[PDB]
Amino acid sequence: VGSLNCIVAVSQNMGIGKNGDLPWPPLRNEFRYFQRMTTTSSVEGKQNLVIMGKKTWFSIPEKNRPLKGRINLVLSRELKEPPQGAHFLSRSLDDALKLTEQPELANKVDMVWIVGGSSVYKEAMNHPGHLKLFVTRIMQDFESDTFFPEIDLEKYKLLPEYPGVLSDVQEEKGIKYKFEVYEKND
Ligand SMILES: NC(=O)c1ccc[n+]([C@@H]2O[C@H](COP(=O)([O-])OP(=O)(O)OC[C@H]3O[C@@H](n4cnc5c(N)ncnc54)[C@H](OP(=O)(O)O)[C@@H]3O)[C@@H](O)[C@H]2O)c1
Ligand SMILES: Nc1nc(N)c2nc(CN(CO)c3ccc(C(=O)N[C@@H](CCC(=O)O)C(=O)O)cc3)cnc2n1
């Protein structure tokens, strides 16, 4: 398997969710960015794996589950069975990552993408080693009930550019946003 990555879109007040959905109106090109970044594998013959908590799984409309072109893994401590459509169910993040080191999965999985929610991001971001954060800065406050922790810049470096990421400010529906990539190596 390849690198470990988080991807997230965050409002100005660090919100990521509200009532089991996103806090802002649908941003078509921001979803297309999430889709492109999580689907595109750098190695031929492999797919990427997305890891998410249970509420994040059910925040994806059923018609889009599992996320196409990606191996979908759901984290849950209490589910008796994998949610219909999921490819894998793991009881902890460590269990999920050790799944990716199985030989027959490692030769089919390139990047691992953490796609939320709050507790999954937090655990991944404190795991030592190489990690990238793909962060969309939604440049407006939105009412939220689920949040992302402020990034420690002594640990995470904001990259000046990244292949395949547009650096210019974007705007949809009167909402400005910009794509950022952070990297730590501790
Ligand atoms: N803006 C963004 O980029 C973004 C990204 C993701 C999500 N969201 C939004 O955020 C909200 C969902 O996130 P959330 O933080 O509320 O919930 P979440 O982390 O997706 O789901 C929490 C549940 O997942 C399971 N879980 C989480 N961490 C686990 C671990 N380490 N091991 C085993 N199981 C684990 C537990 O399920 P059990 O109770 O079954 O044990 C837990 O109750 C929604 O509003 C969604 O739309 C936004
Ligand atoms: N930067 C960024 N932005 C976010 N919004 C985000 N959201 C999440 C979690 N949630 C909602 O909380 C999603 C809900 C739905 C989809 C979804 O349906 N995806 C399809 C459709 C693509 C299309 O519309 O064509 C696909 O990826 O194929 C994806 C994530 C995680 N990480 C994100 N990171």
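The residue numbers of chain A are those assigned by Swiss-Prot, with the residues present covering 2-187 sequentially.
Per the header of the entry, the method used was X-ray crystallography, 1.5 Å.
In case you wondered, yes, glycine gets a Cβ from its N, Cα and C as well.
If you take the C-beta of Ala10 (NADP(+) binding site) and look for same-chain residues 6 or more apart in sequence within under 8 angstroms, you find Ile17, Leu23, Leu28, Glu31, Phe35, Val136, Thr137, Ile139, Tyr178. Under the heading NADP(+) binding site, Swiss-Prot lists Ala10, 16-22, 55-57, 77-79, 117-124, citing experimental evidence as support.
Residues or ranges marked as substrate binding site by Swiss-Prot on the basis of a curator's inference: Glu31, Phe32, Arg33, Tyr34, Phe35, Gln36, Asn65, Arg71. Following the DSSP three-state reduction, the secondary structure of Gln36 (mutagenesis position) is helix.
The annotation domain 'DHFR' is assigned in Swiss-Prot to 4-185 on the grounds of sequence analysis.
Of all the Cβ atoms in the protein chains shown, 21 others lie within 10 Å of the Cβ of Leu23 (mutagenesis position). Swiss-Prot documents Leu23 to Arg as a published mutagenesis change and attaches the note Strongly decreased affinity for methotrexate. Decreases catalytic rate constant 200-fold. Decreases affinity for NADP and dihydrofolate over 10-fold.
The note that Swiss-Prot attaches to the published mutagenesis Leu23 to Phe, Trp or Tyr is: Decreases affinity for NADP and dihydrofolate over 10-fold.
When Cβ atoms from all protein chains are considered, those within 10 Å of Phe32 (mutagenesis position) total 14, not counting its own. Here Swiss-Prot notes a mutagenesis experiment, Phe32 to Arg, with the remark: Reduces catalytic rate 5-fold. Reduces affinity for dihydrofolate 9-fold; when associated with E-36.
If you draw a 10 Å sphere around the CB of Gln36 (mutagenesis position), it holds 15 other CB atoms from the protein chains shown. Quoted from Swiss-Prot, the note on mutagenesis experiment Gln36 to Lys is: Increases affinity for dihydrofolate about 3-fold. Reduces affinity for NADPH about 3-fold.
Under its mutagenesis annotations, Swiss-Prot gives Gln36 to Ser the following note: Increases affinity for dihydrofolate about 2-fold. No effect on affinity for NADPH.
Record note (Swiss-Prot), mutagenesis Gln36 to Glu: Reduces catalytic rate 2-fold. Reduces affinity for dihydrofolate 9-fold; when associated with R-32. The unchanged residue is displayed.
Cβ neighbours within 10 Å of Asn65 (mutagenesis position), excluding its own Cβ and spanning all shown chains: 11. Quoted from Swiss-Prot, the note on the mutagenesis of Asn65 to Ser is: Increases affinity for dihydrofolate about 15-fold. No effect on affinity for NADPH.
Experimental mutagenesis at this site is recorded by Swiss-Prot as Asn65 to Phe, annotated: Increases affinity for dihydrofolate about 3-fold. No effect on affinity for NADPH. Secondary structure at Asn65 (mutagenesis position), as computed by DSSP, is helix.
Less than 6 Å separates the Cβ from ligand 1 in the case of none of the recorded positions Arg33, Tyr34, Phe35, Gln36, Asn65, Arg71.
Only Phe35, in sequence order, out of the binding-site residues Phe35, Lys56, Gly118, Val121, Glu124 have a CB under 6 Å from ligand 2. For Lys56 (NADP(+) binding site), the same-chain residues that are 6 or more apart in sequence and have a Cβ closer than 8 Å to its Cβ are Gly18, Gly21, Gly118. Residue with the densest Cβ environment among the binding-site residues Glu31, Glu124: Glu31, by other Cβ atoms within 10 Å. Other Cβ atoms within 10 Å of the Cβ of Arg78 (NADP(+) binding site) number 8 in total over all chains.
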